[PDB]
Amino acid sequence: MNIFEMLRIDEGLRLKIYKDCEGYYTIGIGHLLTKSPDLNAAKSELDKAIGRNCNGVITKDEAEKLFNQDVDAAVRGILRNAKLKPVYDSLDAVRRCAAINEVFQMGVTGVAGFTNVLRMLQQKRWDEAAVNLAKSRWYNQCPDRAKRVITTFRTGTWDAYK
Ligand SMILES: [Ca+2]
Ligand SMILES: [Cl-]
Ligand SMILES: [Cl-]
């Protein structure tokens with residue numbers, strides 16, 4: 001198991017423009033196209049992201065490319081955010097992967113907004129952190145692909161992906 005295989009499990013590999021479990025226009029392996037309600041935007045965002053005229057469909061090679069870019073962006077997002085970086089760096093290796101996953105799904109701003117969760121994770125209060133993370137829109141709308149991430153913060157093992 002690793003962060004890539006973890007996110008492939010949580011996000012799947014879709015080659016067609018779909019609305020994800022949070023209701024957003026999406027493609028590949030959990031690549032968020034736009035927070036706009038417009039479908040045109042999704043398509044013009046996809047062409048922008050790929051560098052060719054798609055038409056709302058991509059290759060597995062292209063999905064894997066966006067996916068690497070997106071994992072790379074989640075890690076850089078954490079490291080450049082003053083609230084997340086020290087909490088992240090306090091974490092053991094497996095919890096760090098749950099952290100990357102959470103940001104990949106929800107984005108930096110959303111994740112950094114869980115002030116209490118951050119403090120608890122930093123102090124290694126794993127149960128409290130997990131309890132507080134489950135009190136999110138994310139948890140209610142993508143329950144199976146949120147429960148595994150939260151359980152991972154609780155246990156510090158890969159068992160939920162086994
Ligand atoms: Ca690291
Ligand atoms: Cl470790
Ligand atoms: Cl789900």
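Counting starts with 1 at the first residue shown.
For all residues, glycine too, the Cβ spot is worked out from N, Cα and C.
Residues annotated as active site, proton donor/acceptor in Swiss-Prot, with experimental evidence given as evidence: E11 (among others). The number of other Cβ atoms within 10 Å of the Cβ belonging to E11 (mutagenesis position), over all protein chains shown, comes to 22.
Of all the Cβ atoms in the protein chains shown, 20 others lie within 10 Å of the Cβ of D20 (mutagenesis position). Under the three-state DSSP scheme, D20 (mutagenesis position) falls in the coil class. Swiss-Prot lists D20 (among others) with the feature active site, proton donor/acceptor, giving experimental evidence as the kind of evidence.
Swiss-Prot documents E11 to Q as a published mutagenesis change and attaches the note Complete loss of activity.
Among the mutagenesis experiments that Swiss-Prot reports, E11 to N is described with the note: Loss of 84% of enzymatic activity. The DSSP secondary structure for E11 (mutagenesis position) is helix.
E11 to A, F, H, M or N appears in Swiss-Prot as a mutagenesis experiment; the accompanying note says: Complete loss of enzymatic activity.
Here the residue is the original one, while Swiss-Prot reports the published mutagenesis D20 to C with the comment Nearly no effet on specific enzymatic activity.
Less than 8 angstroms from the CB of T26 (mutagenesis position) sit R14, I17, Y18, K19, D20, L32, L33, each of them six or more residues away in the same chain. The mutagenesis experiment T26 to H is recorded by Swiss-Prot, whose note states: Facilitates transglycosylation more effectively than hydrolysis; covalently bound substrate.
DSSP assigns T26 (mutagenesis position) to a strand segment in the three-state reduction. Recorded in Swiss-Prot as a mutagenesis result, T26 to E carries the remark: Complete loss of activity at neutral pH; covalently bound substrate.
According to Swiss-Prot, the mutagenesis experiment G30 to F carries the annotation: Almost complete loss of enzymatic activity. The enzyme is destabilized by 1.5 kcal/mol. Sequence-distant neighbours of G30 (mutagenesis position) (same chain, six or more apart, CB under 8 Å from its CB) are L7, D10, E11, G12, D20, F67, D70, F104, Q105, listed in sequence order.
DSSP assigns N132 (mutagenesis position) to a helix. Its own atom aside, the Cβ of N132 (mutagenesis position) has 19 Cβ atoms within 10 angstroms in the protein chains shown. Per Swiss-Prot, mutagenesis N132 to M or F is noted as: 2-fold decrease in enzymatic activity.
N132 to I appears in Swiss-Prot as a mutagenesis experiment; the accompanying note says: 5-fold decrease in enzymatic activity.
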